[PDB]
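Only one structure is covered here, and it is reproduced in the block below.
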Amino acid sequence: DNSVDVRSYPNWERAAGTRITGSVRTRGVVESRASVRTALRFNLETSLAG
Amino acid sequence: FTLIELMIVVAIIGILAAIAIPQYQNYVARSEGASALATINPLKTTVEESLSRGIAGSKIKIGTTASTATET
């Protein structure tokens, strides 16, 4: 979570010091995850003895 | 009533009806100018203040519309 202000060039009240005019809030959430893959190969061998 | 008193009154009326009157226009003509400058001189102070503070010209105006940190 975070917040930031917004201010344009000198305006409002006929001042000359750059006053605040708005704001923008930012939110979110971080997530972490791990994965482990494993692949094993095997050869088949068939037969028919008699 | 008699004629002596009436004639004396008529003569005194004509006598009084002889007072001269001098000019009285230059007095007002000079008083008007003595007031015009006295009224429109002090604005130089505000002009110099506005020009030396920081704000630029043009915005300097007259009237009664309050003031702010930009216009005078």
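By Swiss-Prot numbering, chain B shows 7-78, in order.
Note: Cβ is positioned from N, Cα and C throughout, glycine not excepted.
Here Swiss-Prot describes B:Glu11 to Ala as a published mutagenesis experiment; the accompanying note says: Decrease in methylation of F-7 and loss of pili assembly. Sequence-distant neighbours of B:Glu11 (mutagenesis position) (same chain, six or more apart, CB under 8 Å from its CB) are absent.
According to Swiss-Prot, the mutagenesis experiment B:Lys65 to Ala carries the following note: No effect on pilin-pilin interaction because the twitching motility is unaffected, but weaker Mat-pilin interaction and less detached pili during PP7 infection. A 10 Å cutoff on Cβ-Cβ distances gives B:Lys65 (mutagenesis position) a total of 11 other Cβ atoms nearby, all chains included.
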